[PDB]
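The structure appears below as structure tokens.
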Amino acid sequence: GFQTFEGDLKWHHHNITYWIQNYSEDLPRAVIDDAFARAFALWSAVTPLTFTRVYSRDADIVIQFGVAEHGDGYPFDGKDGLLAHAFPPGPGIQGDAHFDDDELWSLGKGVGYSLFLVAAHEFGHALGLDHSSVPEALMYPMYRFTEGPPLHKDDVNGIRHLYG
Ligand SMILES: [Ca+2]
Ligand SMILES: [Ca+2]
Ligand SMILES: [Zn+2]
Ligand SMILES: [Zn+2]
């Protein structure tokens, strides 16, 4: 089924704030903003956590686009392979989600990886959700373009376990 992190990592307050560090030129500013807002929105319904967009570094979740070597000492691999990573809830790097810009970012439709869709799985990690044995889950290691809506019992059971 589903998994959580050692020690059951979670945000210990209910207002979660995200600051978007930068953008890909792949998408217009507005599409990217929307794609992310939607990804929290899927998580918003099922959790006590609310997500407010902020314009400060002090934010709980910081989203950035990086190529190869970037901030956290974890390098991306270029085209394909790794597309994004995230860290379980906590201070600094924890709760933060990074997307590899070498990847083509789109709303999918066979043109690339859906920014919303990659974001949800990273956002799931950001809330403390680990990977799932269930092959239909959002937290599954395998990405496919939507047979969505994205959310699943396994993923939702996973989130209910941690927060509500
Ligand atoms: Ca890559
Ligand atoms: Ca953080
Ligand atoms: Zn990173
Ligand atoms: Zn993952």
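We number each residue from 1, going along the chain as drawn.
Cβ atoms here come from the backbone N, Cα and C positions, even for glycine.
Quick look at what Swiss-Prot lists:
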BINDING   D26, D101, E103  Ca(2+) 1 binding site
BINDING   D60, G92, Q94, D96  Ca(2+) 2 binding site
BINDING   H70, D72, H85, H98  Zn(2+) 1 binding site
MUTAGEN   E122 to Q (Swiss-Prot position 402)  Loss of activity
ACT_SITE  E122  active site
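Shown on the structure are the features that Swiss-Prot records.
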residue : record                : Cβ neighbours (10 Å)
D26     : Ca(2+) 1 binding site : 17
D60     : Ca(2+) 2 binding site : 22
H70     : Zn(2+) 1 binding site : 15
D72     : Zn(2+) 1 binding site : 14
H85     : Zn(2+) 1 binding site : 16
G92     : Ca(2+) 2 binding site : 9
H98     : Zn(2+) 1 binding site : 24
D101    : Ca(2+) 1 binding site : 20
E103    : Ca(2+) 1 binding site : 24
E122    : mutagenesis position  : 21
Output: those binding-site residues from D72, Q94, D96, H98, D101, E103 whose CB lies less than 6 Å from an atom of ligand 2, in sequence order; none if no residue fits.
-> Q94, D96
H98 (Zn(2+) 1 binding site) falls, by three-state DSSP, under strand
Report the member of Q94, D96 (the binding-site residues) whose C-beta atom has the most other C-beta atoms within 10 angstroms.
-> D96
Give me the Cα-Cα distance between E103 (Ca(2+) 1 binding site) and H85 (Zn(2+) 1 binding site), rounded to a whole Å.
-> 13
If you measure between the CA atoms of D26 (Ca(2+) 1 binding site) and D72 (Zn(2+) 1 binding site) and round to the nearest Å, you get 23
Cα-Cα distance linking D72 (Zn(2+) 1 binding site) and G92 (Ca(2+) 2 binding site), given in Å to the nearest integer | 10
So which of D26, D60, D72, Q94, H98, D101, listed as binding-site residues, have a Cβ under 6 Å from an atom of ligand 3?
-> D72, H98
DSSP-derived structure type at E103 (Ca(2+) 1 binding site), helix or strand or else coil | coil
Between the C-alpha atoms of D60 (Ca(2+) 2 binding site) and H98 (Zn(2+) 1 binding site), the distance in angstrom, to the nearest integer, is 14
Find the one among the recorded positions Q94, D96, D101, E122 whose C-alpha lies closest to that of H70 (Zn(2+) 1 binding site).
-> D101
Alpha-carbon spacing, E122 (mutagenesis position) to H85 (Zn(2+) 1 binding site), which is rounded to whole Å | 6
Residues sitting within 8 A of the centre of the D26, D101, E103 CB atoms (Ca(2+) 1 site), not counting those, run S24, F65, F99, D100, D102, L104, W105
Shell of the Ca(2+) 2 site beyond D60, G92, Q94, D96, same chain only (C-beta within 8 angstroms of their C-beta centre) | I61, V62, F87, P89, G90, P91, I93, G95
